[PDB]
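Presented below is the structure to which this report refers.
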Amino acid sequence: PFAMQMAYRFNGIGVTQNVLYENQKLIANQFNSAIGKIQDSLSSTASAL
Amino acid sequence: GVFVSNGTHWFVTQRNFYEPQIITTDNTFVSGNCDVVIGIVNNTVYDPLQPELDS
Amino acid sequence: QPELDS
Ligand SMILES: *[C@@H]1O[C@H](CO)[C@@H](O[C@@H]2O[C@H](CO)[C@@H](O)[C@H](O)[C@H]2NC(C)=O)[C@H](O)[C@H]1NC(C)=O
Ligand SMILES: *[C@@H]1O[C@H](CO)[C@@H](O[C@@H]2O[C@H](CO)[C@@H](O)[C@H](O)[C@H]2NC(C)=O)[C@H](O)[C@H]1NC(C)=O
Ligand SMILES: *[C@@H]1O[C@H](CO)[C@@H](O)[C@H](O)[C@H]1NC(C)=O
């Protein structure tokens, strides 16, 4: 499952995994906001390519 | 490791080789209450100082 | 063991 995989990637940078299971909704929200920011700094005329 | 179930009982195993062992307070740690984790499961954690080693 | 000999 995906949350159990995210917990191991947290464990791999030095943070424990209860930190991910406690803050799970906040982390999922921050990821969704960052993906949405990508997709409209791409749709504008900012030439990153 | 990971918590796994064989259908009836619950064990703890390492990730790249299946080798199930009994969940005691030596291979787990404690943090928090049972209402924040999404998907927590009711089982029992064995205390390895109380089989008979109460003197 | 050789401390919890209560
Ligand atoms: C799940 O694991 C438990 C523990 O290994 C199994 O219970 C054992 O079953 C064997 C039969 O082959 C008995 O000889 C043991 O005495 C049982 N252990 C205990 C502690 O009672 C259980 O059968 C397993 N279930 C499945 C579906 O594999
Ligand atoms: C996991 O275990 C706890 C108790 O160890 C369960 O909490 C009980 O839940 C029932 C119904 O939800 C209540 O009537 C009891 O009063 C609760 N006990 C306590 C001490 O508050 C919990 O529901 C269990 N979860 C599952 C999925 O079985
Ligand atoms: C798995 O999904 C079901 C819904 O299909 C849900 O009720 C259950 O809590 C989930 N188990 C987890 C997150 O461990």
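Residues 1093-1147, in that order, are what chain B shows, numbered as in Swiss-Prot.
When the header is checked for method, it gives electron microscopy, 2.9 Å.
A Cβ is built for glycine as well, from the same backbone N, Cα and C atoms used for every other residue.
According to Swiss-Prot, the natural variant B:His1101 to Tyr carries the following note: In strain: Theta/P.3. According to DSSP, B:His1101 (variant position) sits in a coil region rather than a helix or strand.
Swiss-Prot documents B:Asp1118 to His as a naturally occurring variant and attaches the note In strain: Alpha/B.1.1.7. Annotation note: B:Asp1118 (variant position) sits in a coil segment as assigned by DSSP.
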